[PDB]
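K.L.:
Below you'll find the structure I mean.
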There are 2 protein chains.
Amino acid sequence: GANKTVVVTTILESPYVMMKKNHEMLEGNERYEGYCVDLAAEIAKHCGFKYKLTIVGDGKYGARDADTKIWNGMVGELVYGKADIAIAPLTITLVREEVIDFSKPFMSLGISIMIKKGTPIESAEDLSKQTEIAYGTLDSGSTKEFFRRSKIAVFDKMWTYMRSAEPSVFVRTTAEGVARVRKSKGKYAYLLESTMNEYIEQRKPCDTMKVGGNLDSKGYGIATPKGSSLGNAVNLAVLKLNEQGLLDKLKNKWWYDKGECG
Amino acid sequence: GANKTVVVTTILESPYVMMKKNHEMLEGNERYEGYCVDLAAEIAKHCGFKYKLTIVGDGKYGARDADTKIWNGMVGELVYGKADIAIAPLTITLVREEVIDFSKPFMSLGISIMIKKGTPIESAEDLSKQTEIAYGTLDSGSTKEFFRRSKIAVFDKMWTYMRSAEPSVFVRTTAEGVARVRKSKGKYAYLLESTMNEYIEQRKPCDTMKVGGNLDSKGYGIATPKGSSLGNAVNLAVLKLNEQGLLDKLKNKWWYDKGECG
Ligand SMILES: N[C@@H](CC(=O)O)C(=O)O
Ligand SMILES: N[C@@H](CC(=O)O)C(=O)O
Ligand SMILES: [Cl-]
Ligand SMILES: [Cl-]
Ligand SMILES: [Li+]
Ligand SMILES: [Li+]
């Protein structure tokens, strides 16, 4: 029953986990910085464990293949026994809750629209009623699944377009989506979680923005393999850190103190 | 192992649970209406149980006495075996999570400031720096505990004032707090959760408003006695109802379709 170093799976997603510019000079956990790097240190301190940060091998959040039923991404790392905990912007969803355990949420968010500044779109309804401006989502995460499973008219219409659009409107990483918005001269809009959208709006070159309200409301949770004894302590730590204002401090540190757009 | 009617504890708090105007003509669950009445019906349908709504006897959310260590309110009803589930705007907190089980949250909120229109206050900092305008909170809930336990300078200053203020700035129910704001000619401001503040701002006589940002961020959860077998199904139902847009529909029904202030 010896104490064992906890293997943490996480994902390179700004400002949650980022490679320090000089990462090749550094070793181990010191290579990384961000909101989730700081949160991992706090959770570990409050739960009394030592840990090793690892970046998910496939760069994905996690989805299940319809035919093989195999989970990929961080969810897969937990499900198949490769990691002990995921500390990442991992959205709590019904399908995931059935296969992994989640803390109460450490951050709230909703799906939102990113545009290149000046794009004549203000809402999901606006996007759904036109095709000149292409729009899409990240693969292998909760946002794509939201559209695929929606029975709400506007979102069904959006999914109906996205699933058949040529060329593909889907991207492998948030960075790819943002690059496509920036390089498409207003002819691509990107659907992504409000947290990431709000961060990117305050980073140079300051050419994107969030428009409209959020399309839904949900949260990120710290995930553990189903039935793991670590889950109880981690959940209490999230609640304690929230109540002591630490999560709000980290939000301010990594979003608004990081603002470059004045 | 016979199916047993589930006893639901809840609280009279608008627009979550309200007595219908003609309640004396009605019996049982039909006496009540509101967001949590609708949510209870949906949760029960998705979990396959029958239920009886009961209003918490002491009219309280739930706190533990420092000396006797006895829990009151809805929390007490669960802890001492008087109810099987609480379906109410019951805030998920560390101290409660240790004694009862909670679903993932069904609604997000934060502590907020209610003023009578025209009161010269825009922030918690503003309140903390003066005493002409008295301010307080509800007894026996999470908002009072937030201030009592805060180590954040502005909130500690506020608690330092509130705890010794004469006459008392604390109230037994939200309705009492709102009445005091309305009747105090701008000389009382009330600290309460944003959800309730936003509802009341859209009800006649349309003389109150929310000012400033929220002071914190947290959620309401459906609560069960610790270890209850019902908790798993209830949690999945909350997630499913969120994902299918039902919670958003209920929010719109009970807040904005209920708007009387045009
Ligand atoms: N945070 C999301 C990523 C997305 O799909 O927007 C997830 O957990 O899958
Ligand atoms: N909803 C809160 C009430 C409050 O204190 O504002 C609770 O659960 O205690
Ligand atoms: Cl948040
Ligand atoms: Cl919400
Ligand atoms: Li939601
Ligand atoms: Li928070």
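One-based numbering along the chain as shown.
If you're wondering, the header gives X-ray crystallography, 1.5 Å.
Just so it is clear, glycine is given a Cβ too, placed from its N, Cα and C backbone atoms.
Got these off Swiss-Prot a minute ago, pasting:
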- A:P89, A:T91, A:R96, A:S142, A:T143, A:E193: L-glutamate binding site (BINDING)
- A:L94 to Y (Swiss-Prot position 504): Promotes dimerization. Strongly reduced desensitization (MUTAGEN)
- A:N242 to D (Swiss-Prot position 775): Increases rate of desensitization (MUTAGEN)
K.L.:
Given the L-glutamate binding site residues A:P89, A:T91, A:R96, A:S142, A:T143, A:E193 in the record, what is the largest Cα to Cα distance, rounded to whole Å?
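P.N.:
Looking at A:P89, A:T91, A:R96, A:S142, A:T143, A:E193 as a set, their Cα atoms extend up to 17 Å apart.
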K.L.:
Nearest by CA distance to A:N242 (mutagenesis position): which of the binding-site residues is it, out of A:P89, A:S142, A:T143, A:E193?
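P.N.:
Checking each of A:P89, A:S142, A:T143, A:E193 against A:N242 (mutagenesis position), the shortest Cα distance is to A:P89.
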K.L.:
Mind sorting out which of the binding-site residues A:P89, A:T91, A:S142, A:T143, A:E193 are close to chain B, meaning Cβ under 8 Å from one of its Cβ atoms?
P.N.:
none
K.L.:
Helix, strand or coil for A:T91 (L-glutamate binding site)? Use DSSP.
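P.N.:
Its secondary structure by DSSP: strand.
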K.L.:
Can you go through the binding-site residues A:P89, A:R96, A:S142, A:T143, A:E193 and pick out those with a C-beta less than 6 angstroms from ligand 6?
P.N.:
none
K.L.:
Report the recorded positions (A:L94, A:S142, A:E193, A:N242) that meet this criterion: Cβ distance to the nearest atom of ligand 1 under 6 Å. Use sequence order and write none if nothing qualifies.
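P.N.:
Within range of ligand 1: A:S142, A:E193.
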K.L.:
Inside 10 Å of the Cβ of A:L94 (mutagenesis position), count up the other Cβ atoms and send me the figure.
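P.N.:
Around the Cβ of A:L94 (mutagenesis position), 19 other Cβ atoms lie within 10 Å.
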K.L.:
Around the recorded L-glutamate site, report the further residues of that chain (criterion: Cβ within 8 Å of the mean position of the Cβ atoms of A:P89, A:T91, A:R96, A:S142, A:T143, A:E193; site residues excluded), sequence-ordered.
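P.N.:
Other same-chain residues with Cβ inside the cutoff are A:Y61, A:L90, A:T93, A:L109, A:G141, A:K218, A:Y220.
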K.L.:
Could you state the CA-to-CA distance between A:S142 (L-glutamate binding site) and A:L94 (mutagenesis position) to the nearest Å?
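P.N.:
Answer for this pair: 10 Å between alpha carbons.
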K.L.:
What is the total of other Cβ atoms whose distance to the Cβ of A:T91 (L-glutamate binding site) is within 10 Å?
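P.N.:
For A:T91 (L-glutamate binding site), the 10 Å Cβ neighbour count is 23.
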K.L.:
I need the CA-to-CA distance for A:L94 (mutagenesis position) versus A:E193 (L-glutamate binding site), whole Å please.
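P.N.:
Counting only the Cα atoms, the answer is 17 Å.
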K.L.:
Counting across all protein chains shown, how many other Cβ atoms sit within 10 Å of the Cβ of A:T143 (L-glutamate binding site)?
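P.N.:
Taking every protein chain into account, the count is 22.
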